[PDB]
Amino acid sequence: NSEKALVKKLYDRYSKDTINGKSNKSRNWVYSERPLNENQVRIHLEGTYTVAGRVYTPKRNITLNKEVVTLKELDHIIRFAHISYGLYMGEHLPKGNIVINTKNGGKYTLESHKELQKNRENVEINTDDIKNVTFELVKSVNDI
Ligand SMILES: CC(=O)N[C@@H]1[C@@H](O[C@@H]2O[C@@H](C)[C@@H](O)[C@@H](O)[C@@H]2O)[C@H](O[C@@H]2O[C@H](CO)[C@H](O)[C@H](O[C@]3(C(=O)O)C[C@H](O)[C@@H](NC(C)=O)[C@H]([C@H](O)[C@H](O)CO)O3)[C@H]2O)[C@@H](CO)O[C@@H]1O
């Protein structure tokens, strides 16, 4: 099963709770309502995950330090938060984009069906520039 293997590759990459010395502490890469320090931001994931034509609206957010990070890092943490509601589980690949929206109207688009392209890994992003993350993801079939 090749579709299953492609799913497993995305799951194995993005389910890791560390990257480059950062880690998911206190569920900060999943969901928090805890008060923010002056040096933190909270980026809300606002979107839909539609499975076999039924829309789900999972509520997740990521709590990060204010700093310049790489797109590899932000892509990682964002997809980790998606995995926490069920993204990349089972045997079928999702499709659709996850979009990092910036405060002045910029975007970084993360295509969900494949890994981040290697040539994008080192793009530098100030976490304080991020407005939110939107997404419209589709999994065409349920697992049987
Ligand atoms: C085969 C392959 O992977 N080739 C990639 C390019 O990806 C292909 O071409 C794209 C135009 C698109 O059709 C894609 O589906 C193809 O796989 C890749 O180009 C980037 O691809 C991503 C999506 O995977 C985005 O479309 C990106 O555009 C944007 C973005 O939305 O992310 C536009 C945006 O305005 C811009 N924002 C800023 C602030 O600069 C961002 C940003 O530059 C990047 O996200 C930072 O990485 O890009 C396409 O540029 C291309 C560059 O990675 O490499 C191969 O050619």
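Using Swiss-Prot numbers, chain A covers 57-200, in order.
So how was this one determined? The header says X-ray crystallography, 1.7 Å.
Placement of Cβ uses the backbone N, Cα and C atoms for every residue, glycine included.
Long-range neighbours of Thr165 (mutagenesis position) (same chain, six or more residues apart, CB within less than 8 Å of its CB): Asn153, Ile154, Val155, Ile156. A mutagenesis experiment is reported in Swiss-Prot for this position, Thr165 to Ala, and the note states: Loss of binding to human granulocytes and monocytes.
Its Cβ placed at the centre, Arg176 (mutagenesis position) has 14 other Cβ atoms within 10 Å. According to DSSP, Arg176 (mutagenesis position) sits within a helical segment. Here Swiss-Prot notes a mutagenesis experiment, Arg176 to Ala, with the remark: Loss of binding to human granulocytes and monocytes.
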